[PDB]
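> Provided herewith is a single structure, encoded as structure tokens, for subsequent inquiry.
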Amino acid sequence: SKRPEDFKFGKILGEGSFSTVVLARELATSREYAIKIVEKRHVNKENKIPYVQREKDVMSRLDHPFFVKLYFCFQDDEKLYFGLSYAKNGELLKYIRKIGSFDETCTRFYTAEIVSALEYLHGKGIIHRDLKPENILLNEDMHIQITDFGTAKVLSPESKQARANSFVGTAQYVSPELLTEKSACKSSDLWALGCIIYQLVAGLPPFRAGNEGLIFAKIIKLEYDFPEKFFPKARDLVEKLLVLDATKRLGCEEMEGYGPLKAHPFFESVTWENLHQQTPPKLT
Ligand SMILES: Nc1ncnc2c1ncn2[C@@H]1O[C@H](COP(=O)(O)OP(=O)(O)OP(=O)(O)O)[C@@H](O)[C@H]1O
């Protein structure tokens, strides 16, 4: 229903091999959107149509403050256009790099937002499979906006599906079960969460190397260490997430879900109910 001429495009916000995200203003309303533009020729010439379809279908299911929102879709002869919420403050990763690591209050706040987001996503039967700081954006108010759903999976409720078979992810955050059993589950995202918490505190993710195979070897052996100063209750939480057996990670269905995870001592001072309306702590 909307058309390209309905917008004025400004700066490019990001580029992929077959997508470009542009900041746009809608003329009839003056609203700002990040519009993801997919060139049909390239996605066709690379057989990536399924990735585009997956991102659309998954995002259309999401209606929660901690996720990028898909507002509209349209196309023309050359391009698909997806109108998304604009996360003005960019990637969480940028802040980890700039400040080196997060203090305890900021680690707690942003970890709690990620946990709240995963609770919602997993409650909808969706696995992200590529959770990482690059994919956790920050809005103008400094709340999280999780993105990148082309490699997410909607588990079928009709078959009570628990495992997903596509090999997707990012080496530093990929779960041991995907490497060894060749499938992922919702608890695979809790493994990524453990890696992210570790990275917020220590400044680097826990399994790291200059070659992906080396990372895989350490993941499957649970070969990592904590720096000498690491907030102790955060270390305990990481140790309860970075567990090789995906049925034994705090937050997973076999461990009775998000209640016990939200009850962890690292979160004692968190008020879970209105996180998105709280003022985030300043990052410095
Ligand atoms: N909703 C948004 N608000 C602000 N910036 C965004 C938004 N969505 C994406 N970007 C920026 O655009 C860039 C590309 O995102 P896009 O979804 O086009 O591809 P990608 O998934 O990052 O690339 P690839 O598919 O190759 O992994 C990212 O660097 C991201 O920071």
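Shown for chain A, in order and in Swiss-Prot numbering: 76-359.
Header lists the method as X-ray crystallography, 1.4 Å.
Even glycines carry a Cβ here, placed using N, Cα and C.
Per Swiss-Prot, the features are:
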BINDING   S92, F93, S94, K111, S160, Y161, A162, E166, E209, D223  ATP binding site
ACT_SITE  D205  active site, proton acceptor
MUTAGEN   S241 to A  No activation
MUTAGEN   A277 to V  3-fold increase in kinase activity
MUTAGEN   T354 to A  Abolishes phosphorylation by MELK
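If you look at the structure here, what lies around each of the features I listed?
For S160 (ATP binding site), the same-chain residues 6+ apart in sequence whose C-beta sits under 8 angstroms from its C-beta are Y108, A109, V143, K144, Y146, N214, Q220.
Under the three-state DSSP scheme, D205 (active site, proton acceptor) falls in the coil class.
Long-range Cβ proximity for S241 (mutagenesis position), meaning a same-chain Cβ under 8 A and a gap of 6 or more residues, is found for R204, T226, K228.
All protein chains included, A277 (mutagenesis position) registers 21 other Cβ atoms within 10 Å of its own Cβ.
In the three-state DSSP classification, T354 (mutagenesis position) falls within coil.
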> If you count Cβ atoms within 10 Å of each one, which of the recorded positions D205, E209 comes out on top?
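It comes out as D205.
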> Taking ligand 1 as the reference and 6 angstroms as the Cβ limit (strictly under), which recorded positions among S94, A162, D205, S241, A277, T354 are close?
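Near ligand 1, sequence order: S94, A162.
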> Just how many other Cβ atoms lie inside 10 Å of the Cβ on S92 (ATP binding site)?
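Taking every protein chain into account, the count is 9.
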